[PDB]
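> Take a look at this one; I'll ask things after.
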Amino acid sequence: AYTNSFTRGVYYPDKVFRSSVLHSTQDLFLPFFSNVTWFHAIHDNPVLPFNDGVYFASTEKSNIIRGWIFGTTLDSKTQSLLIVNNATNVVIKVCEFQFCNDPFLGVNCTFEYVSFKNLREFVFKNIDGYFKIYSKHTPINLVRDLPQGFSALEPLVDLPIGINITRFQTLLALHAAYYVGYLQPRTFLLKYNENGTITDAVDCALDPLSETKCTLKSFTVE
Amino acid sequence: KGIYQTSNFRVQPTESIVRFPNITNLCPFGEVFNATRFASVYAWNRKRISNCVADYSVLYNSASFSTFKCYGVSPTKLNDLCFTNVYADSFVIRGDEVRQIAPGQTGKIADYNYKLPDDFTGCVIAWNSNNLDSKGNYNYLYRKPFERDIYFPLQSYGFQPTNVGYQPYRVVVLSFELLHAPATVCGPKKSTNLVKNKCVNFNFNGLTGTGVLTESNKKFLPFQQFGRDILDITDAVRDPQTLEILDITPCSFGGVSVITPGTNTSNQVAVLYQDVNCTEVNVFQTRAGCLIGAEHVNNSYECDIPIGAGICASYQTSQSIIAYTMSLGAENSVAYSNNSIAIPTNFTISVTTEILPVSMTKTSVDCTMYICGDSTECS
Amino acid sequence: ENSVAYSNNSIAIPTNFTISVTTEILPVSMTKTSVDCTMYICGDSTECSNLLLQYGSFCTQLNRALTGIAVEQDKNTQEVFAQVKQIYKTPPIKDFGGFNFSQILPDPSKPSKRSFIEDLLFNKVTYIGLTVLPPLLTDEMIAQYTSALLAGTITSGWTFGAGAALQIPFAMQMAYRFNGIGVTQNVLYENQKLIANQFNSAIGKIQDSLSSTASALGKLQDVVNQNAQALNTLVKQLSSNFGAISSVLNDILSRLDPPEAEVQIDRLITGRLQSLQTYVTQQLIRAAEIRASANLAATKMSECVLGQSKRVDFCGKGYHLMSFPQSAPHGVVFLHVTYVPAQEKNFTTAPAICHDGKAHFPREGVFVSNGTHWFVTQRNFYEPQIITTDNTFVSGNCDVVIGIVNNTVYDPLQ
Amino acid sequence: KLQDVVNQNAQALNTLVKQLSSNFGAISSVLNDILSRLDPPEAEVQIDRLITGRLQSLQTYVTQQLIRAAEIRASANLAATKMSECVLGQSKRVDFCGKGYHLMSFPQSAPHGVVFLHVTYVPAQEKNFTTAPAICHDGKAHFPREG
Amino acid sequence: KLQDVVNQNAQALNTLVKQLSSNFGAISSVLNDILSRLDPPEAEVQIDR
């Protein structure tokens, strides 16, 4: 089960304000027009790889998706990140958890932290021992596919945890669909508007025109 | 006679402005340096340190340390500094092996387990521990940069109290992280009041510089710490005590040019401070800069000394330097009409003169005799 | 593929012309940058300035090189535009024989006086120790010098170059411009409304060209783009590490003691000095390329505007009539007026006419035949004159010439 | 215009020779006071700074001199062209061979240059006249042949 | 006058390629015979020359 991630999974790469400028950056982005795996929550939520970090997205009306689990074994041999979200609070823990074979939310912890119509986008990545989460919530009118438009994810938390990860799984309330695409090291040219919001991007390995735009540092090529 | 660039002038900073985090917890270095046991170097401990004040003179003035080797910082500078996390790594080794813990050294420890980065910024602090850990004590034991690694591949040291590098040596490595993010660890430097609209020697979360700070109209997004512009120069910054965003403007500077008639004529001069308002410096303001000592005149004459932007200066009537908008020539309304012609009734023969360079000095420079000169050791 | 219809007795003569105002755009000056090498290389640091003195005179000869460029950009702007010894002005009444200069002469309605065409040109072209010095001649004084070159050219022709300006009516100046290209001056006065309406229409096409198509200014916009790209590269080179621990000098000096910091700072001094010597070398080679264009623009001002040019395709394509200088941002634009011959007929021709056993040759012009009668015409416009002893001269007899033809030659005294 | 070329030749040689006195980061700027003080493992580290600095000082001089030789050759080609057209000829090129209508020129040599004494006719004493493009006579129109 | 321009183009390419054989103060002028002999802390000091 697949769809095409048009110009999705781009995020503010560093905590610096820039405006009216075209910045060429190299980071783990989701490639433009990549294949993204599109799961159904019923008939059921399988374990996925975490190859360089992921763009994860959900379409919802009632926020049934309420966490994620990450690690290399998920069976108390080693530390595992657990992120849970009851909409009133995010809760994050890194304990040596013994997970059930079917994880859900019912209706050695070296770190802890606390804080359809909706598309909720998240980018999860590891860099030098920091697990970074970028996020955005957006209104859409489409269950079947990702939207054909550009929107830029802004940092939600950076948590220093020092944990090795190769696998993950999303979890949901047990009394719907979600997308997974894998990040890759890419040069991108990012456009910042007069307000310093990034409003467009060019993936410098997509096609020879994007490689030309990125060579000239311009979104128009004469 | 001419205009000579003699100097550069810069407005100097009036006072110094330090804005560090409003944090008062002292960092847990006591728990790193006074642990109940130290790890074996096969299984070295790592402690992150954050959201705290780090006094490093408490460490550096402690006469108990056998070394304090700092590789991208000097130990007396550490209280002037801000870092994202410190990362203290703690373990025990033989004293014969402390010298392996440097960025590019090699041996049975460093090439296998505790490899430092090729660009390590940090301090390695080490001391003997024979008075605490010798027994021998066959428990202290050894098996990519900063790798944890968990017949046998494992062997242990022979620490007895009669053993100098044959003794147990205890090491703490402080791996300071200077990335462009919230500097959660800073030195004990007391933060000062904010100053604005005036040239100052500022320092915000360790972002040292000099400039006129002014309140911005720019909307930073809540996760941003500072701002750039078209090139990678810092154009704005966020204060850590109150989250207002300040532009940085560089303190006013320019060339200084001395407008002079020849000393064969006079010793009186006028001074042009280029690209500045006179409020930053018998005074006049031109687009070229503030001009001091030349009188502005409503008349216009030929350009004797070219100042710029249509202004020129000259020495005239008992006499002074004058500055004026230059004159291009007399206004000649040609007496044209559809049936009028002017015909010259006489000529003049003028021998003009035109002077042209044609050649220049045929120098030849013997580069070995210039660069080295009579020396075989340099040749 | 134009096979020209040549044969040993065929000539084509143009029966009508076209007057084309071409346009030629030239760089004249470039941005008078000055870069304070100590403020660039070190910037507010004494610890780096006391190291930069160990390299010696390099900083002083970089400031000397950029001052030599910055002075000669005023020499270039002065030599191109200040060809004129006085500021000429046109009269209040614009009776230039029907030629409509209102679009190239200044308009008093503008806050800086410039022509209608000069405002199209001025619209179509777009802090670490670096600075831009102002030009000595502000763009209003360039507009006064080109207005004096226009009001000279329009009221007095070339005479304001050669001496004091002597006025002449513009329909009589253009009859000198026609005489100069070897078109007999009666061709102007007998076609004066046609020549005026073609000049006025061709001046109309310049406005549409410059309004519609920004790449018309491409030779100036490319110089502004090279000045800006070289400053952007020079400022991007401040962010480079060159092998130091960091590219920001305060984040070396705040971290390190002098024995350590001087080893790091020498890498940034050596890299920023190589970055400035690269910029100043590129700028000296680029200043020689702009000076070779300023000397060409000064020469087209001297020969095309202050004169009329016999140099083929120098003052625009065609036989040159005159030119009007319009200023543009860091350049000049010449509106070259050229006579272009336009509507040929093929005629039979002869090198000489055999009459009375003598051979007759044309004094000025060519012999041609309309198929029945022989005429002599001026060379560059078909105007057939009956052959006489007044438009022809004798030499020898009919034997010596390869291609001579028999015809009568009329004697006006008969 | 000639004294400025002699001044630029002399100022570039004086700068190139002043750069022999600079340290470039060596212990000393005199090569014998390195070689008389230090052994080869030490002296070669100091001398590489003076080689690198004096090589950069010579590549700067030769680059300035090549750009300056192109500027003098563009003036030698102009002086050769004014010799060909103004002296060996008479020039129709307005304001090329001096201001005025050109009559002739005399070349005088000067140190590293040439001086042209351009003789020009300049018209000097105008009267204003009424004028006409043509004269109507016998119903014909007459135009001047010359004048 | 043309053969001299072809000779200057070729002499400048020959000089630029001869400068690949020079040591500049490194242990060797062939980059693979630095990289095959030395580890990064040592090789980067030679390669910067």
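Just so it is clear, chain A uses Swiss-Prot numbers, and the residues here are 27-69, 80-143, 165-172, 186-245, 263-309, in order.
If you're wondering, the header gives electron microscopy, 3.2 Å.
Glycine residues also receive a Cβ, built from the backbone N, Cα and C atoms like all the rest.
So Swiss-Prot lists these for the protein:
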- A:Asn121 to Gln: Partial loss of biliverdin affinity (MUTAGEN)
- A:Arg190 to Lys: Partial loss of biliverdin affinity (MUTAGEN)
- A:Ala67 to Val: In strain: Eta/B.1.525, Omicron/BA.1 (VARIANT)
- A:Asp80 to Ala: In strain: Beta/B.1.351 (VARIANT)
- A:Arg102 to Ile: In strain: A23.1 (VARIANT)
- A:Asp138 to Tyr: In strain: Gamma/P.1 (VARIANT)
- A:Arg190 to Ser: In strain: Gamma/P.1 (VARIANT)
- A:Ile210 to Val: In strain: Omicron/BA.2.75 (VARIANT)
- A:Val213 to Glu: In strain: Omicron/XBB.1.5, Omicron/EG.5.1 (VARIANT)
- A:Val213 to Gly: In strain: Omicron/BA.2, Omicron/BA.2.12.1, Omicron/BA.2.75, Omicron/BA.4, Omicron/BA.5, Omicron/BQ.1.1 (VARIANT)
- A:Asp215 to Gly: In strain: Beta/B.1.351 (VARIANT)
- A:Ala222 to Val: In strain: 20A.EU1 (VARIANT)
> With A:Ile210 (variant position) as the reference Cα, tell me which of the recorded positions A:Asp138, A:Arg190, A:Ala222 is the closest one.
A:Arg190
> Given the recorded positions A:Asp80, A:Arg102, A:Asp138, A:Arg190, A:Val213, A:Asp215, which lie within 10 A of A:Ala67 (variant position) by CA-CA distance?
A:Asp80
> Would you count the other CB atoms within 10 A of the CB of A:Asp138 (variant position), including those on all shown protein chains?
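Its Cβ shell of radius 10 Å holds 9 other Cβ atoms.
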> For the C-alpha pair, I'd like the distance in angstrom between A:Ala222 (variant position) and A:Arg190 (mutagenesis position), rounded off.
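Here the two Cα atoms are 12 Å apart.
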> Does anything in the same chain, at least 6 positions from A:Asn121 (mutagenesis position), have a Cβ under 8 Å from its Cβ, and if so what?
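Long-range Cβ contacts: A:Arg102, A:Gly103, A:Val127.
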> I'm trying to understand the geometry here, so how far is the Cα atom of A:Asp215 (variant position) from the Cα atom of A:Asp80 (variant position), in Å to the nearest whole number?
19
> Let me know the DSSP-derived helix, strand or coil state of A:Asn121 (mutagenesis position), please.
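SS state of A:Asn121 (mutagenesis position) = strand.
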> Based on DSSP, name the secondary structure state of A:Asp138 (variant position): helix, strand or coil.
coil
> Measuring Cα to Cα, how far is A:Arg190 (mutagenesis position) from A:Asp138 (variant position) in Å?
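About 23 Å separate the Cα atoms of these two residues.
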> Using a 10 Å cut-off on Cβ-Cβ distances across all protein chains shown, tell me which of the variant positions (A:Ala67, A:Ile210, A:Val213, A:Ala222) has the largest neighbour count.
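Per the Cβ count, the most surrounded site is A:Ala222.
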> Counting other Cβ atoms within 10 Å of each residue's Cβ, which of the variant positions A:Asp80, A:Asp215 comes out lowest?
A:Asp80
> How many Å separate the Cα atoms of A:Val213 (variant position) and A:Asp80 (variant position)?
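Roughly 18 Å, rounded to the nearest whole number.
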> What Cα-Cα separation, expressed in whole Å, is found between A:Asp138 (variant position) and A:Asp80 (variant position)?
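Distance (Cα to Cα, whole Å): 9 Å.
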> In three-state terms from DSSP, label A:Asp80 (variant position) for me.
coil
